[PDB]
There are 2 protein chains.
Amino acid sequence: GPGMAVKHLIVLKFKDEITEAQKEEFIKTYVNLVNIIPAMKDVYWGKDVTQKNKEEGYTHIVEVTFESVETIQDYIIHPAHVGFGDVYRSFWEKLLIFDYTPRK
Amino acid sequence: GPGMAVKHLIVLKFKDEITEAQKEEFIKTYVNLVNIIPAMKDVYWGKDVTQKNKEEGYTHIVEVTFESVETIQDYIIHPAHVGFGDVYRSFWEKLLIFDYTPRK
Ligand SMILES: CCCCCCCc1cc(O)cc(O)c1C(=O)O
Ligand SMILES: CCCCCCCc1cc(O)cc(O)c1C(=O)O
């Protein structure tokens, strides 16, 4: 369709001490935010398989579509997001966030 | 669904002196690889608008769809991919490369 939505992309490396089970629980709890935060519509994620970034070893990629930058910002400040981010902040070693409208 | 795909995600920062005209031509030549490299099925890209990692400087996000990790390898070793790097490596400052299958 003709819509102009905005994708929120998260690129993450967990601390080495975090176990696979802990990463899974972190992602599951994150996905549950869709049911809580109005702006947050859907979550797709995946684990990188090629490990091509050397000293910048991000492993997980999360994609969330939103209607605009302003509603991304609503998600950022929503108390369920603030709470998730604060209590799991020690899980990650590196985090990059991008917001863009995909085009051809 | 019935189809299998792997997303090849590139995060890119151009050198600071590169012009907008140069970026546009660089991207047009990259997306034209779909007409050259069989494995490369589609490209969507966008420019970050929120600058949440401004200090790292990545600005462009490029999403390329492939059938499998094997066809991704065919893309990497294709002469036109090697040749794109021959001609344009001097335009980028840094990159991150990921290969993953998005899921819920
Ligand atoms: C399954 C991956 C979970 C990602 C948590 C990141 C939370 C966060 C922290 C922050 O300092 C800035 C942010 O923009 C965000 C975010 O966008 O969600
Ligand atoms: C408009 C996007 C331009 C992307 C060029 C990156 C080329 C490249 C360089 C490299 O050193 C390693 C790689 O894996 C790749 C790649 O995946 O294409």
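All residue numbers here begin at 1 and follow the chain in the order shown.
According to its header, the structure was obtained by X-ray crystallography, 1.4 Å.
Cβ atoms are placed via backbone N, Cα and C, with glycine included.
Counting every protein chain shown, the number of other Cβ atoms lying within 10 Å of the Cβ of B:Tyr75 (mutagenesis position) is 18. Under the three-state DSSP scheme, B:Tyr75 (mutagenesis position) falls in the helix class. The active site, acid/base catalyst annotation in Swiss-Prot covers B:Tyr75 (among others).
Residue density at B:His78 (mutagenesis position): 17 other Cβ atoms are found within 10 A of its Cβ, drawing on all protein chains shown. The active site, acid/base catalyst annotation in Swiss-Prot covers B:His78 (among others) and is backed by experimental evidence.
On its own chain, B:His8 (mutagenesis position) has B:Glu63, B:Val64, B:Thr65, B:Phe66, B:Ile72, B:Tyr75, B:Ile97, B:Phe98, B:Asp99 as residues at least 6 apart in sequence with a Cβ closer than 8 Å to its own Cβ. What Swiss-Prot records for B:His8, B:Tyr75 is 3,5,7-trioxododecanoyl-CoA binding site, and it gives experimental evidence as the kind of evidence.
Summarising the annotation, Swiss-Prot assigns Mg(2+) binding site to B:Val34, B:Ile37, B:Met40 and lists similarity to another entry as the type of evidence. According to DSSP, B:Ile37 (Mg(2+) binding site) is assigned to coil rather than to any helix or strand. B:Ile37 (Mg(2+) binding site) has a Cβ environment of 20 other Cβ atoms inside 10 Å.
When other Cβ atoms within 10 Å of the Cβ of B:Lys7 (mutagenesis position) are tallied across all protein chains shown, the result is 19. Swiss-Prot documents B:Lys7 to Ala (Swiss-Prot position 4) as a published mutagenesis change and attaches the note No effect.
Experimental mutagenesis is annotated in Swiss-Prot for B:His8 to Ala (Swiss-Prot position 5), with the remark: Total loss of activity.
Mapped onto three states, the DSSP output places B:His8 (mutagenesis position) in strand. Looking at Swiss-Prot, the entry for mutagenesis of B:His8 to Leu, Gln or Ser (Swiss-Prot position 5) says: Reduced activity.
Annotation of the mutagenesis experiment B:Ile10 to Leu or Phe (Swiss-Prot position 7) in Swiss-Prot: Slightly reduced activity.
Quoted from Swiss-Prot, the note attached to the mutagenesis of B:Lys15 to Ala (Swiss-Prot position 12) states: No effect. In the structure as shown, the Cβ atom of B:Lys15 (mutagenesis position) sits within 10 Å of 12 other Cβ atoms.
One mutagenesis experiment catalogued in Swiss-Prot, B:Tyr30 to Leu, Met or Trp (Swiss-Prot position 27), is accompanied by this note: Reduced activity. There are 19 other CB atoms within 10 A of the CB of B:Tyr30 (mutagenesis position), with all protein chains counted.
The DSSP secondary structure for B:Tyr30 (mutagenesis position) is helix. Here the residue is the original one, but Swiss-Prot notes a mutagenesis experiment at this spot, B:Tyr30 to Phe (Swiss-Prot position 27): Increased activity.
In sequence order, B:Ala5, B:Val34, B:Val64, B:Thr65, B:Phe66, B:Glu67 make up the list of same-chain residues 6 or more apart from B:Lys41 (mutagenesis position) whose Cβ falls under 8 Å from its Cβ. According to Swiss-Prot, the mutagenesis experiment B:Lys41 to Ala (Swiss-Prot position 38) carries this note: No effect.
All protein chains shown were included, and the count of other CB atoms within 10 Å of the CB of B:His60 (mutagenesis position) stands at 20. B:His60 to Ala (Swiss-Prot position 57) appears in Swiss-Prot as a mutagenesis experiment; the accompanying note says: Total loss of activity.
Listed in Swiss-Prot is the mutagenesis experiment B:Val62 to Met (Swiss-Prot position 59), annotated as follows: Slightly reduced activity. Annotation note: B:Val62 (mutagenesis position) sits in a strand segment as assigned by DSSP. Of all Cβ atoms in the shown protein chains, 19 besides its own fall within 10 Å of the Cβ of B:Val62 (mutagenesis position).
B:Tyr75 to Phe (Swiss-Prot position 72) appears in Swiss-Prot as a mutagenesis experiment; the accompanying note says: Total loss of activity.
According to Swiss-Prot, the mutagenesis experiment B:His78 to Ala (Swiss-Prot position 75) carries the following note: 99% loss of activity.
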When you measure from the Cβ of B:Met40 (Mg(2+) binding site), how many other Cβ atoms are you left with inside 10 Å?
23
So of all those mutagenesis positions, B:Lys7, B:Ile10, B:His60, B:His78, which one's Cα sits nearest to B:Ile37 (Mg(2+) binding site)?
B:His78
Note on Mg(2+): the CB centroid of B:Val34, B:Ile37, B:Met40 has further same-chain residues inside 8 Å, namely B:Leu33, B:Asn35, B:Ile36, B:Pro38, B:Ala39, B:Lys41, B:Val43, B:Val64, B:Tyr75
